[PDB]
Amino acid sequence: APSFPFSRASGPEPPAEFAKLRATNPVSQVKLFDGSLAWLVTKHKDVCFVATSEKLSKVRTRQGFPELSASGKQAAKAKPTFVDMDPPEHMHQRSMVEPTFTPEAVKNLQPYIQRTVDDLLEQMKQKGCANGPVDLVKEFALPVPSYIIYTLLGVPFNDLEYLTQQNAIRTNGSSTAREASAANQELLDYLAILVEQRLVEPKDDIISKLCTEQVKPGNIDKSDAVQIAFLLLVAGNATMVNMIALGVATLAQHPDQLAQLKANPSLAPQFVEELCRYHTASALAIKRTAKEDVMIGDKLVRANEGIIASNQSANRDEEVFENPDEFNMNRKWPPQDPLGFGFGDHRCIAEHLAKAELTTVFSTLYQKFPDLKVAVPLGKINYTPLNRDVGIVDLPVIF
Ligand code: HEM
């Protein structure tokens, strides 16, 4: 049983193991850091099965759950939020904050997403590059998703820059465990104060809605509200930052596509669709434990055994996506859903918001900076460690 997670074949590529497994052993056992075993599912149809089967559980207190790291096993001890719940608890809590993320709500949020992007671009422009290239991640990819979610949660404008920096420290590879936990506790402390404040004088934000609709009636307590707000903040932020950076690098990598996008920003939506399929920046979030025996392919997964369903592999499944390893914004899409945001009840709560942010970014970036260019050989791009999810640490650009 090979050790898992696997390492990316190279900076921008997925682990080489998946293609081989999809062809010769689509459902196989892998070995986790603690020596335990787990079933790895690599085919699109099977990943969808795991994501929706009622015989599988997301509860991390179940023996057999596939924790992939030492830290993961520790976090599994904290009280759970909806990300780690099964029905009926799952939707009972998730529906408390879903309103803000509906397709309709996100459509109404579009002008705000656009002004946020426009302002950040203007700041990056007036920040010039006269004395050298700028780091597109720090100056743009990081603040876009950060300012948006923080603002949606209820954070005041003046605190955005500092809070964006602290949240980044949580996941920065350079941060020490101490600095990471310190930033973590700090954000939690800050949200606690926001909840106390909003309980007294509610405003138009997620935290206020939680306080008024759930804390006051007694449906959840203050700490619960804090944890839910924290989940929404930390869940997909770092992924959003990486997707934006990955998007720019990909366009640099494929001049033809960039030319087409520049000529027709209306293609932004399809570019984003292909990006979320091609670069599956969140590939280790579909995990379960079997509540009872379940058959998947030619394998029997016994009760209490763990399962990891790779949506990254599913997104390269040649049986669903023709020429899966080719980035093609003009790709002819199959009836099957790409799985960059998961599948089933747990499907990313912010999928529509995420796509709206990316679409806004790629329909505006090259309009503002037609000559935007990565100011370093593409082969030198600073990617996240190969043993981690795909992403980019920093990206020097000129425009
Ligand atoms: C391009 C960026 C993003 C990607 C690629 C992404 C991907 C994912 C994936 C793969 C899952 C697992 C879904 C499943 O269990 O099937 C997920 C869950 C989740 N994401 Fe995201 N996400 C992104 C952005 C966001 C943002 C912006 C937020 C925060 C506002 C967010 C909040 C969450 C939450 C709370 C869950 C858990 C949902 C549940 O279990 O019910 N995501 N995301």
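Since chain A takes its numbers from Swiss-Prot, the residues it shows come out as 5-403.
Header says: X-ray crystallography, 1.6 Å.
Even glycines carry a Cβ here, placed using N, Cα and C.
Experimental mutagenesis is annotated in Swiss-Prot for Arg64 to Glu, with the remark: Impairs interaction with NADH. Secondary structure at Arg64 (mutagenesis position), as computed by DSSP, is coil. In sequence order, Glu71, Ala80, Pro84, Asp88 constitute the residues six or more apart from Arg64 (mutagenesis position) in its chain with CB-CB distances below 8 Å.
In Swiss-Prot, the entry for mutagenesis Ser73 to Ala states: Decreases the NADPH-dependent activity. The structure shown retains the original residue. All chains included, 13 other C-beta atoms sit within 10 angstroms of the C-beta of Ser73 (mutagenesis position).
Classification of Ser75 (mutagenesis position) by DSSP places it within a helix. All protein chains included, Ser75 (mutagenesis position) registers 11 other Cβ atoms within 10 Å of its own Cβ. Here Swiss-Prot describes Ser75 to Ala as a published mutagenesis experiment; the accompanying note says: Decreases the NADPH-dependent activity.
Among the sequence features in Swiss-Prot, the mutagenesis site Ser75 to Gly is noted as follows: Improves the NADPH-dependent activity.
For the published mutagenesis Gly76 to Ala, Swiss-Prot gives the following note: Decreases the NADPH-dependent activity. Every protein chain shown contributes to the tally, and the Cβ of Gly76 (mutagenesis position) ends up with 17 other Cβ atoms within 10 Å.
Quoted from Swiss-Prot for the published mutagenesis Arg174 to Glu: Impairs interaction with NADH. Secondary structure from DSSP puts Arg174 (mutagenesis position) in a helix. The local packing around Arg174 (mutagenesis position), expressed as other Cβ atoms within 10 Å of its Cβ over all shown chains, amounts to 19.
Summarising the annotation, Swiss-Prot assigns heme binding site to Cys352. Sequence-distant neighbours of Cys352 (heme binding site) (same chain, six or more apart, CB under 8 Å from its CB) are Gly240, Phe345, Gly346, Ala358, listed in sequence order. Classification of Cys352 (heme binding site) by DSSP places it in coil, neither helical nor stranded.
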Entries of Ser73, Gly76, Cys352 (recorded positions) sitting next to ligand 1, with Cβ under 6 Å as the cut-off:
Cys352
Whole-number Å distance between the CA of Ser73 (mutagenesis position) and the CA of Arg174 (mutagenesis position)?
16
Length of the line joining the Cα atoms of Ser75 (mutagenesis position) and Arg174 (mutagenesis position), in Å
13
Cα of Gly76 (mutagenesis position) to Cα of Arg174 (mutagenesis position): how many Å, rounded?
15
